[PDB]
Amino acid sequence: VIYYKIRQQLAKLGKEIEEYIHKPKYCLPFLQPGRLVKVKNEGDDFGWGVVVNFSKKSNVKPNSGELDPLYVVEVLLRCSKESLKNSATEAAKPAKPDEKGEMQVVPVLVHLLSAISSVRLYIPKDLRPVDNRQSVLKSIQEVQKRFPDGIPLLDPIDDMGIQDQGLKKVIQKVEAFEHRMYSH
Amino acid sequence: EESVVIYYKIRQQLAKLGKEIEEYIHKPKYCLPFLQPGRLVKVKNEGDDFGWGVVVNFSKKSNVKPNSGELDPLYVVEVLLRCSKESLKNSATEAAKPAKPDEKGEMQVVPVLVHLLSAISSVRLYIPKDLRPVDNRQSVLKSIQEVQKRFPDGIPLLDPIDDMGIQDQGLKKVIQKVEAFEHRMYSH
Amino acid sequence: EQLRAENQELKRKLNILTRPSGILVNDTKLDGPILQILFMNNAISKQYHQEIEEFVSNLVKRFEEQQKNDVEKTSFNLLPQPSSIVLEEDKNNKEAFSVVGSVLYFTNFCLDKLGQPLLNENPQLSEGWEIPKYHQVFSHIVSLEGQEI
Amino acid sequence: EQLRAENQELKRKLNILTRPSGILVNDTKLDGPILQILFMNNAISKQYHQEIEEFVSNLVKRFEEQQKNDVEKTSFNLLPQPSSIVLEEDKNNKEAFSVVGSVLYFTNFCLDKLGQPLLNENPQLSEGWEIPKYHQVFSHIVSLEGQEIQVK
């Protein structure tokens, strides 16, 4: 199938571009308190979220040779009422089609951020109450109508200052696959 | 001996072309938004150089009771210059004779014509709240003299081609001719 | 290659101006960017950084406490001659950003450019231009020849 | 030679950035610029062109009156994005006249694209960052597949 090859190549070049947008370097200066990013777990789509108070790694991994360099970045997602019901269950749930729940701070892993956009919302102090934390949500759904073509992302070529070679190779490969897609 | 003659000729040509472009840079179309207080303009009405001074105000005040009629509007710019003591002691004859390098002089607001600004700079010294008491004038002197201790090559004044936004046909020919005479001079 | 060394580079600099895409705006001259601060490496600009954003927030807030007045332009304040931001494609909206100034602060002077917008004449009826107070002790304006006051 | 043509119409648009001429910056913690503002058109908030200047003028005198409670500390910082403003002037040019952060303010949005520089990748001791307050009882993260990490 022409489209099967097309799809496969497209999504391989897709998977290639990341792991450079979220790293211990070229990323942590961007994770501002108010930056807008994405979160993509296996089979889970939370939506949009606002980074808040990313914290230094609490290394506990017995990797026996590595330095356990995973970072815990905290974002403000609307995961689930069902998931805030039980605090002891170490798991989150994506946004159900049901009642829209409440906003809470989820310390997701850096390797989960699919995209790191440029739109940076203003964050209010005193994010302890439940009502003002909804003021963020109504602001998010604001920007999504200001840009009806999707929120602009941060291409690492010109905007993040990525100077490596492999990412350039993958960019060339995806451009080639795109120009090949014209002949469907 | 003809080499020095040709050098003087090309120098006079360069000078006349400079005056011809200066007659375009200070025309009151593109230079009026550039007359904020503090632009460090220069004034030389062919007799003497006043120096560097900060702009205080400007206006389009026209000629009241026009002698022999009036068909072109003039502009008057109040700029804070350094005049001499003897000139202020009368302050009625011509409002002229700036201070000499043998006197420290004192600064005062002087009204000047629009066609006398021979250089517009791109620096804005800060001005005290209400000025007046001629001792903050001394602070203005200290600031304008300390600024001179940062650009020994020469203050960057402006660039008529991009900064102003001149898009009139003909300036390209004169800029080509000035660049040409500049090259010819720097060579011989 | 050799020539594309700087061209590929300066794209960063000529994209830091920014124009992400076609943005839907309705309130022309009240729905759009206010400033664009370019922070520089200096102990002053990296200790009071949150104070800058607090100042800008208080400014945008205090602008919203005025009504029942016509004070917005009041003079048909047409544009000075700008250098517009590049139109990046990733039609309409011809009134777009068209930056109208830029200043560097060195704590004892100001390196201005592009001047400042103002109507045809009378530079006392426009936003800005706080003229100091002078005495005007002279009564005879200088001139080339003739046309004396 | 499309690039030779391109390398001339770019530096034109780059006029806004100035780097005026050879300056003599005998210091790097008090000399050099502070910040460059690009006042936008069609903005009724341009009538405050004087209060902003008064603020940026009182800022240096407040930094002077708050010089320090003298303590020995390097307080150094690096640059996330090294894109320094161009220089058409035919001494220091790296630790000064270098954009560290550039934002495009909106009525409620922002367009930050360079971020504040960090010290040892730790936002907990930097000079500019400030973290809000929150409860944070959400024991144990949800990692990916079999990668449960005992954070605590």
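Swiss-Prot numbering applies to chain A: residues 624-807, in that order.
Cβ from N, Cα, C; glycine included.
On its own chain, A:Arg658 (mutagenesis position) has A:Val673, A:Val674, A:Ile739, A:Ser740, A:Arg743 as residues at least 6 apart in sequence with a Cβ closer than 8 Å to its own Cβ. In Swiss-Prot, the entry for mutagenesis A:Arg658 to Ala states: Decreased interaction with NRDE2. The structure shown retains the original residue.
Among the mutagenesis results in Swiss-Prot, A:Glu697 to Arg has the note: Decreased interaction with NRDE2. The residue drawn here is the original one. A:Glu697 (mutagenesis position) carries a strand DSSP state (E or B).
Here Swiss-Prot describes A:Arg743 to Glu as a published mutagenesis experiment; the accompanying note says: Decreased interaction with NRDE2. Impairs the binding of both NVL and NOP53. Just so you know, the Cβ of A:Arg743 (mutagenesis position) picks up 23 other Cβ atoms within 10 Å once every protein chain is counted.
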As a test of the contact definition, list every same-chain residue at least 6 positions from A:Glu697 (mutagenesis position) whose Cβ is closer than 8 Å to its Cβ.
A:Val674, A:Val675, A:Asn676, A:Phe677, A:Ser678, A:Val728, A:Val729, A:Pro730, A:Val731
